[PDB]
Amino acid sequence: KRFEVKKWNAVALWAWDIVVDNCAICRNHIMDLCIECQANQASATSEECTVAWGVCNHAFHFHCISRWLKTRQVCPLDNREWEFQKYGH
Amino acid sequence: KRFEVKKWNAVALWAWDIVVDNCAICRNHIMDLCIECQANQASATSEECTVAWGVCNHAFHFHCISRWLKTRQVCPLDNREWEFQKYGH
Amino acid sequence: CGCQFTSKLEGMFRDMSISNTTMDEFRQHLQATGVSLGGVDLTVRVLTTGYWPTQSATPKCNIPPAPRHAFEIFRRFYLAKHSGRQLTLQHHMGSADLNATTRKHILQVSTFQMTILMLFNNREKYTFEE
Amino acid sequence: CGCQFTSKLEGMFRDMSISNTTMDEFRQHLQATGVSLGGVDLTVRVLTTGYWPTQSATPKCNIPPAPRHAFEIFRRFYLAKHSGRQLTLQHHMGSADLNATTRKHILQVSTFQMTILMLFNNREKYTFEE
Ligand SMILES: [Zn+2]
Ligand SMILES: [Zn+2]
Ligand SMILES: [Zn+2]
Ligand SMILES: [Zn+2]
Ligand SMILES: [Zn+2]
Ligand SMILES: [Zn+2]
């Protein structure tokens, strides 16, 4: 051949049990809003009801984990204390 | 075809860092006797100098592992108490 | 008798239930992969030599094409996410379900007649020399 | 500024050194297996989305035989651990060294010209439509 690849340096991202398509706290969907907001609108305040991303790559509705921090505080899918780093998606 | 395999149920055995061909305590070989025995015979009492198998699936010479157990029993490779479960090979 | 061999007994039983969890885990991993028509239905288990001794010699006989692909997939999976584990090749253990074909009656082979029947499928009219 | 963003900073740096250890780990894994021939010299870094944002859209365009086989091997390895969750499909990151061939001058492609150059290698005289 005329051009042959010798080296490569991809960077491979990874996701834990985020289950893209369901939230582990309320079980609704990665979208479709949450149990507290029910319908997509239903007073969602300019769609502020967004997804929250932990340091352990676990994704829930911001609302569903926020309310889980008024009772527990250690991320239900492992044991890590859980942080509030990345947001949205 | 006339016969087609649908199901299979192999059982797959596994070995840790036994390194079939070397002992991690004395570094001689899986055979070739140990550092406390040197030559194959050299008074090996009817070849009683055999291989010891741990629960952690590690394999070193009997004499070598005896000295390690005499001091601290934590396995030179991983961190298991090491039991005389299996023997020989 | 007391707690002296009952310990190895717990060892074996634990091996068993843990290999059942490992079977569910491999089902997941073969749903993500398993592109070959060799992993149609697989039931690979994982035991330790520290509890399960060698039967006679742990031989290295030729495996059959579809079992060959299944064993290759299982070994590739095991030689990766496992903690320095070495998938061993053994024929003196396990079973299988040979789907034969007036109806489609499924036979059973205990990891011993798979190679001979596969050689017959490749070409019939064989003998002991073949 | 204080310890409030410097925490995410440590996050990133840790990601970096840990992915360097992961590169050495995968080198030994490729020496033990390395089925896909396309997967040769690989500097796969395992970073967390919890620190590294998505560049624009995380694309999944045609992967080139060498980097395609390479991406397939990497995804199979990454899913051997997290059943299902494989290497995220992306092309907006990384680089490569394209060995061209009067001498053999090695070029460089930043994961963007690999697919077009591979399509040219398969068949030259292409255009925007192709
Ligand atoms: Zn939710
Ligand atoms: Zn909500
Ligand atoms: Zn988590
Ligand atoms: Zn020794
Ligand atoms: Zn000795
Ligand atoms: Zn050990």
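Shown for chain A, in order and in Swiss-Prot numbering: 20-108.
The way this entry was determined, per its header, is electron microscopy, 7.5 Å.
A Cβ is built for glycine as well, from the same backbone N, Cα and C atoms used for every other residue.
Annotation source Swiss-Prot lists Zn(2+) 1 binding site at A:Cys42, A:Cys45, A:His80, A:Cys83, citing experimental evidence. Residue environment of A:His80 (Zn(2+) 1 binding site) contains 25 other Cβ atoms, counted within 10 Å of its Cβ in all protein chains.
For A:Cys53, A:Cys56, A:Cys68, A:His82, the entry in Swiss-Prot reads Zn(2+) 2 binding site. DSSP assigns A:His82 (Zn(2+) 2 binding site) to a helix in the three-state reduction. There are 22 other CB atoms within 10 A of the CB of A:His82 (Zn(2+) 2 binding site), with all protein chains counted.
In the three-state DSSP scheme, A:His77 (mutagenesis position) falls into the coil class. Within the same chain, residues at least 6 positions away in sequence whose Cβ sits under 8 Å from that of A:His77 (mutagenesis position) are A:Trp35, A:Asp36, A:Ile37, A:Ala43, A:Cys94, A:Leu96, A:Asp97, A:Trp101. Marked as Zn(2+) 3 binding site by Swiss-Prot on the basis of experimental evidence: A:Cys75, A:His77, A:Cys94, A:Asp97.
Annotation of the mutagenesis experiment A:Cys53 to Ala in Swiss-Prot: Strong reduction in ligase activity; when associated with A-56. Residues within less than 8 Å, Cβ to Cβ, of A:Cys53 (mutagenesis position) and separated from it by at least 6 positions along the same chain comprise A:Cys42, A:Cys45, A:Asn47, A:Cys68, A:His80, A:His82, A:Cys83. A coil conformation is recorded for A:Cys53 (mutagenesis position) in the three-state DSSP classification, outside any helix or strand.
While the structure shown retains the original residue, Swiss-Prot records the mutagenesis experiment A:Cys56 to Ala with this note: Strong reduction in ligase activity; when associated with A-53. Cβ neighbour count for A:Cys56 (mutagenesis position): 21 (other Cβ atoms within 10 Å of its Cβ, all protein chains included).
Around the Cβ of A:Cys75 (mutagenesis position), the number of neighbouring Cβ atoms within 10 Å comes to 19. According to Swiss-Prot, the mutagenesis experiment A:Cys75 to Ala carries the annotation: Strong reduction in ligase activity; when associated with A-77.
One mutagenesis experiment catalogued in Swiss-Prot, A:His77 to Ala, is accompanied by this note: Strong reduction in ligase activity; when associated with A-75.
Where Swiss-Prot documents A:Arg91 to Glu as a mutagenesis experiment, the accompanying text is: Impairs UBE2R2 activation by neddylated Cul2-RING(FEM1C) complex. Remark: A:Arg91 (mutagenesis position) has no non-local neighbours by Cβ distance under 8 Å and separation of at least 6 in sequence. Under the DSSP three-state reduction, A:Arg91 (mutagenesis position) is assigned to coil, being neither helix nor strand.
The recorded positions near ligand 2, defined by a Cβ under 6 Å from one of its atoms, are A:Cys53, chosen from A:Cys53, A:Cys83, A:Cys94, A:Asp97. The Cβ of A:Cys68 has fewer other Cβ atoms within 10 Å than any other of the binding-site residues A:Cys68, A:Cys83, A:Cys94.
Between the candidate binding-site residues, A:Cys42, A:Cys45, the densest Cβ environment within 10 Å is the one around A:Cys42.
Distance between Cα atoms for A:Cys75 (mutagenesis position) and A:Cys56 (mutagenesis position): 25 Å, as a whole number.
Report note: the Zn(2+) 2 site is defined by A:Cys53, A:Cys56, A:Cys68, A:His82, and the residues of the same chain whose CB lies within 8 Å of the CB centroid of those residues, excluding them, are A:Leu52, A:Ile54, A:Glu55, A:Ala63, A:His80, A:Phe81, A:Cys83. Proximity to chain D (Cβ-Cβ distance under 8 Å) holds for the following recorded positions out of A:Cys56, A:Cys75, A:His82, A:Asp97: A:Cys75. All protein chains shown were included, and the count of other CB atoms within 10 Å of the CB of A:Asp97 (Zn(2+) 3 binding site) stands at 13.
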